[PDB]
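Participant: Have a look at the structure that comes next, please.
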Amino acid sequence: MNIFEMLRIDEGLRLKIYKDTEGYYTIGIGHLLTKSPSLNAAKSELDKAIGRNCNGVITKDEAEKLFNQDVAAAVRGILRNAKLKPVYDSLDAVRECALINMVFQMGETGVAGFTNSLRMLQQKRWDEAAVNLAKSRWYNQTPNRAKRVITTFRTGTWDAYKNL
Ligand SMILES: [Cl-]
Ligand SMILES: [Cl-]
Ligand SMILES: [Cl-]
Ligand SMILES: [Cl-]
Ligand SMILES: [Rb+]
Ligand SMILES: [Rb+]
Ligand SMILES: [Rb+]
Ligand SMILES: [Rb+]
Ligand SMILES: [Rb+]
């Protein structure tokens, strides 16, 4: 396991624009294009992201290209975020993947708002953090994915992803 394989399990791979679990236009491996309800707005975002006239369809190589950009940018953003950087640096490499996963799904601002859970993680109070993380819109709306991420935080193992 690693962050790419983890997020590939959680996000899937689709080569045509589709709506994510929130109803938002997405493509590839969880690449959010826009929150606009306009498919045309989403198609414009896509073409700009890829650098060609895609009309809503990409290749697997292109999907992987956006995915590595998105993972790299999630890590870089965490390290530039005053709330998330200390927690990231305090965590072992497996638990860091859980944090990257959350940022990938909900964005930096959203994760940075989990003040109490972040403190528990920094304190290495793993079972307490796991309890707290579940008390969230996040968990309610995507409970099975959140369970996997939370198990990763609680245990520092890949048990919730082996073999998905
Ligand atoms: Cl982009
Ligand atoms: Cl604990
Ligand atoms: Cl709690
Ligand atoms: Cl889910
Ligand atoms: Rb997805
Ligand atoms: Rb629409
Ligand atoms: Rb670390
Ligand atoms: Rb994403
Ligand atoms: Rb907060």
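So how was this one determined? The header says X-ray crystallography, 1.1 Å.
Any Cβ shown, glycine's included, is placed from N, Cα and C.
Quoted from Swiss-Prot for the published mutagenesis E11 to N: Loss of 84% of enzymatic activity. Swiss-Prot documents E11 to A, F, H, M or N as a published mutagenesis change and attaches the note Complete loss of enzymatic activity. Swiss-Prot documents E11 to Q as a published mutagenesis change and attaches the note Complete loss of activity. Swiss-Prot lists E11, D20 with the feature active site, proton donor/acceptor, giving experimental evidence as the kind of evidence. Among the sequence features in Swiss-Prot, the mutagenesis site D20 to A, N, S or T is noted as follows: Complete loss of enzymatic activity. Under the heading of mutagenesis, Swiss-Prot lists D20 to E or Q and annotates it as follows: Loss of 99% of enzymatic activity. One entry in Swiss-Prot concerns the mutagenesis experiment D20 to C. Its note says: Nearly no effet on specific enzymatic activity. Record note (Swiss-Prot), mutagenesis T26 to E: Complete loss of activity at neutral pH; covalently bound substrate. The unchanged residue is displayed. Quoted from Swiss-Prot, the note on the mutagenesis of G30 to A is: Almost complete loss of enzymatic activity. For the mutagenesis result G30 to F, the note given in Swiss-Prot is Almost complete loss of enzymatic activity. The enzyme is destabilized by 1.5 kcal/mol. The annotation substrate binding site is assigned in Swiss-Prot to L32, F104, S117, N132. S117 to V appears in Swiss-Prot as a published mutagenesis result, with the remark: 50-fold decrease in enzymatic activity. Swiss-Prot gives this note for the published mutagenesis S117 to F: 10-fold decrease in enzymatic activity. Where Swiss-Prot documents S117 to I as a mutagenesis experiment, the accompanying text is: 500-fold decrease in enzymatic activity. Among the mutagenesis entries in Swiss-Prot is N132 to M or F, noted as: 2-fold decrease in enzymatic activity. Listed in Swiss-Prot as a mutagenesis experiment, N132 to I is described as follows: 5-fold decrease in enzymatic activity.
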Participant: C-alpha of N132 (mutagenesis position) to C-alpha of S117 (mutagenesis position): distance in Å?
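Facilitator: It is 6 Å, counting Cα to Cα.
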Participant: Using DSSP reduced to three states, classify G30 (mutagenesis position) as helix, strand or coil.
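Facilitator: SS state of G30 (mutagenesis position) = coil.
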Participant: Quick one: of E11, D20, which of the mutagenesis positions has the smallest count of other CB atoms within 10 A?
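Facilitator: Across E11, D20, these mutagenesis positions, the one with fewest Cβ atoms within 10 Å is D20.
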Participant: Of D20, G30, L32, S117, which recorded positions come within 10 Å of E11 (mutagenesis position), going by C-alpha to C-alpha distance?
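Facilitator: Cα within 10 Å of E11 (mutagenesis position): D20, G30.
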Participant: Out of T26, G30, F104, the recorded positions in the record, which is closest to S117 (mutagenesis position) when you go by Cα distance?
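Facilitator: Ranked by Cα distance from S117 (mutagenesis position), first place goes to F104.
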Participant: Could you round the CA separation between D20 (mutagenesis position) and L32 (substrate binding site) to a whole angstrom and send it over?
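Facilitator: Pair distance, Cα basis, whole Å: 8 Å.
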Participant: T26, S117, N132: which of these mutagenesis positions has the sparsest Cβ neighbourhood within 10 Å?
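Facilitator: With the mutagenesis positions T26, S117, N132, fewest surrounding Cβ atoms within 10 Å: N132.
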Participant: Using Cβ atoms only, which residues of the same chain lie under 8 Å from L32 (substrate binding site) while being at least 6 residues apart in sequence?
Facilitator: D20, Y24, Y25, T26
Participant: Measure from the CA atom of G30 (mutagenesis position) to the CA atom of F104 (substrate binding site) and give the result in Å, rounded to a whole number.
Facilitator: 8
Participant: Tell me the Cβ contacts of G30 (mutagenesis position) under 8 Å, same chain only and six or more apart in sequence, or just say none.
Facilitator: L7, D10, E11, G12, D20, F67, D70, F104, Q105
Participant: Tell me, how many other CB atoms lie within 10 A of the CB of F104 (substrate binding site), whichever protein chain they belong to?
Facilitator: 24
Participant: Just checking: which of the recorded positions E11, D20, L32, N132 have a C-beta under 6 Å from ligand 3?
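Facilitator: Those recorded positions that pass the cut-off, since their Cβ is under 6 Å from ligand 3, are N132.
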